[PDB]
Structure formats: C-alpha cells, structure tokens
There are 2 protein chains.
Amino acid sequence: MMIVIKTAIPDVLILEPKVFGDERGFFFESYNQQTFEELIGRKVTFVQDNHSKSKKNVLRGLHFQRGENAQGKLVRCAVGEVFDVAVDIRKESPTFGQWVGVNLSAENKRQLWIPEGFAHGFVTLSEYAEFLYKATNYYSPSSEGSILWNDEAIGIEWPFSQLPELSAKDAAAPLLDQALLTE
Amino acid sequence: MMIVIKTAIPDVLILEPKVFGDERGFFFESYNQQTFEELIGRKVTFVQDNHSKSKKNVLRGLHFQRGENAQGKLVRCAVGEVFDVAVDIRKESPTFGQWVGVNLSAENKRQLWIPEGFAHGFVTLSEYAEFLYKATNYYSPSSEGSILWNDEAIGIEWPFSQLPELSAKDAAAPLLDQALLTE
Ligand SMILES: CC(=O)O[C@H]1C[C@H](n2cc(C)c(=O)[nH]c2=O)O[C@@H]1COP(=O)(O)OP(=O)(O)Oc1ccccc1
Ligand SMILES: CC(=O)O[C@H]1C[C@H](n2cc(C)c(=O)[nH]c2=O)O[C@@H]1COP(=O)(O)OP(=O)(O)O
C-alpha cells in the first residue's frame with residue numbers, strides 16, 4: 001500500500017509505499033496511473049523516465065522548464081539517499097518562494113511529487129545515490145531555467161555543511177528573481 | 001546513440017539506452033514515450049511501474065495475463081544482474097513456444113521489451129537484484145497465468161548452475177500444455 005502525506009505546500013505530496021516483503025525479497029508498484037490520477041485529482045501523463053547517479057555531496061542545482069515545457073516530476077531514490085527539494089516558483093502562488101525538503105532513500109522508498117510550477121533540486125547524502133524520476137513533459141534545453149541552490153530569498157536548509165559539488169551550470173545559476181525575470 | 005537489437009523472436013526487442021558519463025556519475029533516459037512509440041510502430045501506454053528485489057537464485061516467473069488483461073512489459077535491472085526471459089505464447093504465432101534470454105544488469109543497462117502475448121520470467125544472478133519494469137496494463141490476478149520455469153516444451157536454458165528458489169505460487173505453475181493460455 002502507499003501512504004500519501006501532504007507537505008507545507010498543498011500541491012506537493014510525499015508518497016510512502018509499504019512493500020510486500022517475503023523470502024525472495026520484496027515487491028511493490030512504484031507507480032500506478034489510475035491510483036496517481038485519483039490521488040492528484042487530475043489526469044497526468046508521464047512521458048519520460050530518467051535515471052542518474054551522483055557521488056556524495058553532489059547537488060544538482062534548482063531546475064525547471066518554462067511555460068508549456070514545465071515538467072511535473074515524481075521522484076524517488078533507488079540507491080542510497082538524497083535530500084530532495086521542491087520550490088514553488090509560481091509568481092501568483094500564495095506559497096511562492098517556499099520550499100519543501102524531504103529525505104528520499106532506497107531504504108525508505110519515499111517519493112516526492114513536484115507539480116509543474118516548481119523548481120527541483122537534490123543533494124547526495126550517501127557515498128553514491130541513484131535518483132529516478134518521471135516527468136510529465138520532455139526535456140527541452142531551450143526551456144531550461146535554474147536558480148542558485150543557496151539563494152537567500154528561498155533559504156533552503158540543506159542537510160550539509162561543506163560547499164556542494166556543483167556542475168558548471170548550477171554553480172552559475174541566477175538568483176530566484178533573476179531566474180524568473182520573464183516568467 | 002541508443003541501440004535497439006532485434007532478437008530471434010521478431011516482436012521482442014533489447015534496448016540499450018544512450019548513457020552519459022561513467023559508472024560513478026551518469027545519467028540516461030530509461031524511458032521516453034515518443035521514442036518508444038515510433039520504435040514499436042504503435043501507440044503504447046504504460047499504466048504501472050513495478051519494482052522488486054530478489055536474492056541470488058530466486059527465479060520469478062513465467063507469468064502472463066490473459067486476453068484483455070495481457071501486459072506488455074518493458075523491463076530492466078537497476079541493481080545487480082538477472083537473466084531475463086520472454087516466451088512467445090501466442091498459439092497462432094510462428095514462434096510459439098520459443099524463448100529469448102538476455103542478461104540485464106545495473107551495469108549494462110539493457111532493457112527487454114516483451115509484448116502482450118508473451119510469458120515473462122527471470123533469475124537473480126547477483127547477490128541481490130532489483131528489477132524494475134513498466135506494464136501496459138494493470139495487474140489482474142484473475143487473468144494471470146503461469147508456466148513452470150523448467151517446462152520442457154519451451155526448454156529454457158537457465159544460466160544458474162544451482163536449483164532456483166521459487167515462491168510457492170511459481171513452484172506450483174503448470175506445464176505448457178496445461179497452462180491456461182486463453183480466455
Ligand atoms: C499480499 C501479497 O503478497 O500481494 C502480492 C500481489 C502484489 N502485486 C503483484 C503484482 C505483480 C502487481 O502488479 N501488483 C501487486 O499489488 O504483490 C504481492 C507479491 O505478489 P507476487 O505474485 O509477486 O508473489 P507471491 O508469490 O507472494 O504470491 C501471492 C500473490 C497474491 C497474493 C498473495 C501471494
Ligand atoms: C539529472 C536530472 O535529473 O535532469 C537533468 C538531465 C535531463 N536530461 C538530459 C539529457 C542530456 C537528455 O537527453 N535528457 C534529459 O532528460 O535534463 C536535466 C538537465 O541536464 P543537463 O545535462 O542538460 O544539465 P546539468 O549540468 O544541470 O545536468
């Protein structure tokens with residue numbers, strides 16, 4: 001079965017499957033279309049599944065895709081553990097600029113549903129972490145947008161102390177207001 | 001580039017996704033709706049993602065769902081390695097009773113596309129293996145059918161050199177001529 005926990009931000013949900021465990025090992029539906037739609041209240045189609053691997057402390061900057069290319073993302077961690085973050089970047093939203101952070105691990109099997117209109121990011125807490133997620137729309141380079149991980153206006157409280165290992169592009173990410181200039 | 005390898009049985013395809021990076025930091029699309037559809041030539045919708053964990057030698061399988069509940073399955077291995085098998089069980093098929101076996105590992109990132117009309121099974125080769133897959137239709141116990149792993153009519157050549165561990169349900173599977181293939 002799966003427990004659905006609401007977060008401080010309405011549209012952002014934490015999902016916690018409980019697995020059917022036995023001698024072989026375990027089995028669980030990590031996703032079920034019908035179930036998810038009733039749970040979200042709207043039809044939603046995931047067209048792309050991504051899988052990544054990161055070393056401890058690697059933080060994948062805050063990302064999002066603009067307008068029609070915005071991606072809703074249902075993310076989970078298949079190996080290791082990460083601290084996952086969703087930031088509301090809808091200018092007209094009551095929770096604009098607010099963030100939600102959740103520990104997602106292969107062990108706890110938590111998933112975080114991040115609707116279109118949010119920026120996403122995560123840091124690897126384990127030696128290595130393998131991150132999996134489903135997106136409601138296709139990857140579109142021309143639509144990419146980013147926000148610096150430690151932006152003060154959002155003020156995310158990241159679980160680490162050291163400076164994160166960042167990609168060229170995330171280290172050079174704009175601040176919240178700059179990033180959303182034309183949005 | 002992404003590779004699609006045809007097997008001895010026409011409709012069964014091996015997919016090897018385009019992978020960026022090495023095995024200490026990578027990223028790949030494990031699924032892409034548009035890409036898969038043009039690849040198969042027909043529209044295909046996956047409504048369920050399943051995730052399982054098995055210990056070495058656990059053989060799960062020779063499962064299928066009948067008629068309208070038949071599931072097309074796109075399978076891969078996110079942790080460890082398994083020997084995956086697809087068996088053609090379409091009575092009117094030229095390849096009826098034939099099987100295809102492929103090693104799927106976290107490392108090689110291969111995926112096997114098994115259309116409706118096939119029975120599926122796999123054995124865990126690593127200490128533990130985490131198997132992931134997408135199904136085109138929902139789980140349907142009343143529609144489910146099974147076939148004993150060592151059925152002689154099919155004659156699968158299993159890799160393990162030791163007796164497989166089977167759930168009680170699979171240990172009780174019938175032989176091909178007794179399997180409930182239709183209705
Ligand atoms: C109580 C319980 O164990 O529920 C089952 C059925 C469930 N399941 C299984 C599949 C294949 C699916 O798509 N969805 C789903 O919810 O996952 C569990 C594992 O199913 P399984 O077929 O892998 O294994 P089983 O050998 O223990 O036989 C059982 C099957 C049904 C009920 C009880 C036992
Ligand atoms: C890692 C993640 O969770 O999402 C990534 C990767 C994703 N992407 C990336 C590529 C290269 C592709 O073909 N498809 C695709 O969906 O688009 C996002 C941006 O990847 P990026 O490689 O363009 O930039 P980066 O330096 O910030 O990684």
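The backbone N, Cα and C atoms fix where each Cβ goes, and this holds for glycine too.
Taken from Swiss-Prot, the feature substrate binding site applies to A:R24, A:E29, A:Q48, A:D49, A:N50, A:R60, A:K73, A:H120, A:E144, A:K169. Sequence-distant contacts of A:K73 (mutagenesis position), defined as residues of its own chain at least six apart whose C-beta falls under 8 angstroms from its C-beta, comprise A:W113, A:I114, A:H120, A:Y133, A:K134, A:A135, A:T136. In the three-state DSSP assignment, the secondary structure recorded for A:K73 (mutagenesis position) is strand.
Among the sequence features in Swiss-Prot, the mutagenesis site A:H63 to A is noted as follows: Loss of epimerase activity. Secondary structure from DSSP puts A:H63 (mutagenesis position) in a beta strand. A:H63 (mutagenesis position): 18 other CB atoms within 10 A of its CB, across all protein chains.
What Swiss-Prot lists as active site, proton acceptor is A:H63, and the listing cites experimental evidence.
One mutagenesis experiment catalogued in Swiss-Prot, A:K73 to A, is accompanied by this note: Reduces the epimerase activity by over 100-fold.
DSSP assigns A:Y133 (mutagenesis position) to a strand segment in the three-state reduction. Taking the Cβ of A:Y133 (mutagenesis position) as centre and 10 Å as the limit, one finds 24 other Cβ atoms among all the protein chains shown. Swiss-Prot documents A:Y133 to F as a published mutagenesis change and attaches the note Reduces the epimerase activity by over 1000-fold.
Annotation source Swiss-Prot lists active site, proton donor at A:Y133.
Set side by side, the binding-site residues A:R24, A:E144 differ in how many other CB atoms lie within 10 angstroms of their CB, and the most is found at A:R24. All chains included, 18 other C-beta atoms sit within 10 angstroms of the C-beta of A:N50 (substrate binding site). Applying an under-8 Å Cβ distance to chain B, the recorded positions A:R24, A:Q48, A:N50, A:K73, A:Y133, A:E144 reduce to A:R24, A:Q48, A:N50.
For the recorded site, A:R24 (substrate binding site), the DSSP three-state label reads coil. Maximum intra-site Cα distance, substrate binding residues A:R24, A:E29, A:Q48, A:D49, A:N50, A:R60, A:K73, A:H120, A:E144, A:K169: 43 Å.
Note: the Cα of A:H63 (mutagenesis position) and the Cα of A:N50 (substrate binding site) are spaced 14 Å from each other. Cβ neighbour count for A:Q48 (substrate binding site): 20 (other Cβ atoms within 10 Å of its Cβ, all protein chains included).
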